[PDB]
Structure formats: structure tokens, C-alpha cells
Amino acid sequence: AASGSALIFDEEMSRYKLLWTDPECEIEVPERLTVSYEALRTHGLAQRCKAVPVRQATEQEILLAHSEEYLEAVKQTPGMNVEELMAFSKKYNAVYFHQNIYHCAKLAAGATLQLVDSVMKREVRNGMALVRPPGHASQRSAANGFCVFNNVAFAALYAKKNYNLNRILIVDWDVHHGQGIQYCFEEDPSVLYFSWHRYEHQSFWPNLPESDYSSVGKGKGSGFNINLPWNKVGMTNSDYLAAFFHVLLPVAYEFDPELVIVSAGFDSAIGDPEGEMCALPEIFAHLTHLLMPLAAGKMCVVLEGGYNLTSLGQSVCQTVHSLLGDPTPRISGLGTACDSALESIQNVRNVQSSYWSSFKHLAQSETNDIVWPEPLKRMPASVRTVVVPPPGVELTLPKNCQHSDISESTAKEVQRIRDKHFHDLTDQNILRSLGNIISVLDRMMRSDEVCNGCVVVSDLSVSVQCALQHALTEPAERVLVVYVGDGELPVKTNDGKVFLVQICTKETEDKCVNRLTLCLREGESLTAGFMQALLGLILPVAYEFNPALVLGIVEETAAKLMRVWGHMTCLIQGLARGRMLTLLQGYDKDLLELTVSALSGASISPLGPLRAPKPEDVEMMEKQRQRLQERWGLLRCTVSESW
Ligand SMILES: CC(O)(O)NCCCCN
Ligand SMILES: [K+]
Ligand SMILES: [K+]
Ligand code: NA
Ligand SMILES: [Zn+2]
């Protein structure tokens, strides 16, 4: 299974620039590449990636997406003087030409294809291409919006042709619509295109009616084009995560792509003079992380726009940090998306409801200068994952995992804890696991050397109480508990420091807003239901809660449809800088193996196709959203009714 992250870059792509006055294009400068690579070098990220060389796209590769007549016209620009280049540039909208731009365009395109090949041949897990010129606005026969050839459209058509892929997701988080990509795949159900973009009711570039939410694709491609227009500026972390949890991710995991390509424009970040949005560079760590379980981690990130050199460098580093598997930064201050974003989100979900299972319940009444703080460092843990199997069980562990070694001070604390709170306890198994829990938690919370952990335990009540209480005094200001099992746990949810998610078999009405209890009907549809609950309820609440530790718990009677556990374990590491402790009750080799693999950052196997969720499950989940969304605004995917 593949490892490592490709970084594709060449300073030749910085060797073209604007040669005449033009306020429209003067923001697109060679230094965008210079600053981005140097930022990667400064933070040690470039040195940890596999450098893959650029190459030129061939004529045949360019003709996959562009016409012979347009290619022939651009092929003449190396021979043009400045007067001729200015006249050629005026034939198109918001683009300039240069004697070297055709050369660099072929390099930008070939760099993208090198990235696709490295990933699809399993030479790396994922990667990023830092290229100029950008691509997503160029069209079959036109340059547009600083773009000459459509790098990301190349990549999907090339991956289709040479690897016989049937399902490719393109995520365009640039602040501009990628109209070239939309047109290219408009009728194609094999390529799902998602774009959010500043729109402001069509008054923002490129000013197209077809960039609105109503453009869902055409013909057999209906439903495979998703536009989320931002109709106000100033969108925040909360708006972007609301878009992912309530539009993009439900569709992406149902689509089940075989490759993910990201049109990564960081002009959607705070400080950008084109986007004027307010999302922090740290959000891109999470946008990257939330997509990484798709396609077994095969993600090709391709630079598009991004014009504030400071914002650009930091967002590029946050993206590569996540590609490398470094712990995600904690996002504070999350809450409801703004009303304009909620309107865009509800409109997209409604028009897309004829095409996607996660939205289908919506179709029937019965159913329903700027400055910001510098980002903190993101150190990978010395040993990412510590494992404590039952005594004697020897397992083959991934390279960045390690077995537990109870210390002297730790042993004294178990004695103190036993005397005070479990007088009768003398079971020397239980007492060993308590020493393992405290030992693992101490390494997780008081060291950057261990990130997360898994401990197999015997008695849930004592181990849960010790794990929770010990974390709450480290101190962990807030703890998210995720419990797969029935019954009640020694978990008090009164003081706001604990949020409890419970996946259980018995229908039980929960009474307050710090618990989410999910009672999913048994059957062949448990998987789709849980995925729908995870993306649409669990993750929105968990992100807003912003825990300092995640405590996972699985009762023994519930280890037999839990094919979702690896996705949850991977996605929930977006919280608490990845600090997750999982307690598995009883030995199951496969569950322990899956848990350790996901905790350690390994690729997650795809879920493939799934029987769409039970309508009773969707009803249960929407009643949870209604009950919780006034407290946890990140759950909202409609505009609230005003009094
Ligand atoms: C690559 C892009 O999407 O950032 N293009 C920006 C075009 C700006 C036109 N004023
Ligand atoms: K976009
Ligand atoms: K499509
Ligand atoms: Na012009
Ligand atoms: Zn852009």
C-alpha cells in the first residue's frame, strides 16, 4: 500500500509575467509560486515530500480538452512581440500572454499529469502540484481568468483514459467558479464537479447565470455538477464547513470516487483581494482532511488561484501538512453559517434532491491590510499511535505504532484511585488496564511524542470513568465521547465539559443538548445511515464543540455492522489535534487491527455502494437535528424561521 506525498514544482513556471499595465491581471504574479514553495521549505514540508519532476503536456494530451484551433493560436505566442501579445490577450477575458506562457502552460499541465500518474501508480499516496498558469477557467477554445489550458480537466480525462476510472470527484475550492471544468464535464456522469464560489447574485466574475445552484449538469450528467454560490463576501470557517458537512461530503461518500482531484485556489482564504472571504488558512487543513478517506486517500491537489502572498503561503502549508498526515489544528469559534450561506445551502440541497440519496427526503412532504494570527506549528508525533492489546497478544503493527510499561508514579495513582472510588476492585486485569489508560493518556496529553491510542479493556464502567476523569484533570477543557453500545455510562453531561455521542440499538429519548443518541434500525442499510449521521450530525456538533480529547468506546456486544468504524476514526481525528483514545471492550483482532490502522493515519478502504438509508433512520436523524440545531448552529442546513 502506497506511502508518501508528491510535491511537483519547477521554478520555470515563475518565468512569465504581465508586461503592460492592467489592473485586472496585475495580481497574478510569479511570486505566488516562489512564496508558496519557500513557505513549504521554511516549514520543512518540501523536504518531506517526494519531488516529482514536471514535464510538458503533449499535443495529444492538450487536445483532450482543447480544440486544435485554440492550441494552434496559443502555439504562436512564443513568436510574438509585446504589441502582438497585448492584441492577442485582448481577444480573451482577464488573461495576459507572454513569450514564455505557452511553455509554462504545457509545464503546468504536464506537472498535473505527473501528479496523476504518481498517485494512480501507487508511487505516492497523494500529492500537490504548485503550478502557473492556473487552469479551471480556461475553456475548449478560450483562455480565461489567467488560465490558458485546463490542468484539472486534463487530469480527470487523462485518468479516465489511461486508468479506466469510472468515478472521479473534482473539488474546486477556489473562490471563483471553474466554468471551464463545468462545461467540460457537464454531460458526463463519470466526473462529479463541486464548486463553491463568490457569486453575489451573478455580479461577481465570471458573471455567468450557469454558475448558479440550478446548474446540476445536463443529460446523463444531471446531478453530477454542484454549484454553491456565495452571495455575500466575508464567508467564515463555519460557512465552509457547513458546505462540506451538508452538501459536498454527503454527495462525495455516496458517489464513492476512485480518484479525488482538488482545484485548490486559496483566494478563498482571509486577506485575499479577490475573494474577500474570512476563512483562516487552518480551514484548508480540514477541507483536505475531510476528503482524505475517499478513494483510499488518492488525492491530487492542483494549485489554482490565491493572491495574498501571506495567506497563500500559510494555506499551502496547511494543505501539505494534512497530505503528509500531520495533526490538524483545532478550529475555535465555530457556529451557524450565516443566513446567506444557509440560503445557498438549502437551495442547492433542494435542487439536488432528485439526484442524491442524502437529500431525497427533502423532495416529499411525508419525508420532510487584513491581519490574522499566525498558524501554530503542526508537529507529527514521534510515535503516532500506542496500542495495548490483551496480555500476551502480539500483533504486527504499522511503522508509526508501538506497544504500551506501567511506571512507578502511574502505579501509585491507580492505587489512590482504587482506594477512593473502587474499594472492592482487586481484579488485576482491570487494574492493569487502568495503568495502561493513564500511561497512554499521559503520553498523549503531556507530550508531542504520542498522538493517540487504543487500549483493549475488560470492564467498561471502571475504565471509562478512569479515562474520563483523568483527562478532565490533565486538564482537558472539553472531552467528546463517542460510544458504540447500549446502556448508560459513568458520564455526566451536565457541566458543558463533555459531549456524548451514543450509537445504540434501543430507542431512547434523550433530554438535553449535550447528548446525541442515534438508534439505527438493524439491516442492510446500517452503513449508509451511519455515514449520513456521521457527516450530517456527529461531525458538525463535534467541530463546534471543539474537544481537547476524543474518547471512543465500543462495547463487546456491538463489535459484529461496524464497517464504518475506520471512516469515523479517520474523520474524528480532525478534532482535538487527532488526540483520540479508543477503548475496545474484549479482544477482536479485526476491530483492533482496523482501529490501529485508522488511528495511525493509514489509508481507509472505500465503502463502495450501499443500500440507501432507511426512511425511519432519516426521520430519526432529522428529529435530532431539529432538537440540537438551536444550540449547535453548525447543524443547520436551512435558514431559520424568524419570529
Ligand atoms: C484562477 C482564478 O480562478 O483565480 N482566476 C481569477 C480570475 C480573476 C478575474 N478578474
Ligand atoms: K470554485
Ligand atoms: K459531470
Ligand atoms: Na483585457
Ligand atoms: Zn480564483
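Counting begins at 1 with the first residue displayed.
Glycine residues also receive a Cβ, built from the backbone N, Cα and C atoms like all the rest.
Among the mutagenesis experiments that Swiss-Prot reports, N93 to A is described with the note: No effect on steady-state kinetic parameters. Under 8 Å, Cβ to Cβ, and six or more positions away along its own chain, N93 (mutagenesis position) finds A142, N144, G145, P206.
For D174, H176, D267, the entry in Swiss-Prot reads Zn(2+) binding site, with the evidence type experimental evidence. For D174 (Zn(2+) binding site), the count of additional Cβ atoms within 10 Å of its Cβ stands at 28 [all protein chains shown].
For the mutagenesis experiment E274 to L, the note given by Swiss-Prot reads: Affects substrate specificity, diminishing N(8)-acetyl-spermidine deacetylase activity by 20-fold and enhancing acetyl-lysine deacetylase activity by about 100-fold. Under the DSSP three-state reduction, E274 (mutagenesis position) is assigned to coil, being neither helix nor strand.
Among the recorded positions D267, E274, the residue whose Cβ has the fewest other Cβ atoms within 10 Å is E274. Classification of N93 (mutagenesis position) by DSSP places it within a strand. For ligand 5, the nearby recorded positions are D174, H176, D267; that is, of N93, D174, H176, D267, these have a C-beta under 6 Å from one of its atoms. Just so you know, the Cβ of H176 (Zn(2+) binding site) picks up 29 other Cβ atoms within 10 Å once every protein chain is counted. Rounded to a whole number, the distance between the Cα atoms of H176 (Zn(2+) binding site) and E274 (mutagenesis position) is 9 Å. The Zn(2+) site, placed at the center of the C-beta atoms of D174, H176, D267, has further neighbours from the same chain whose C-beta lies within 8 angstroms: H136, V175, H197, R198, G265, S268, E274, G275, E304, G305, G306. Among the recorded positions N93, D174, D267, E274, the residues whose Cβ sits under 6 Å from any atom of ligand 2 are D174.
30 residues between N368 and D369 have no modelled coordinates; the flanking Cα atoms are 46 Å apart.
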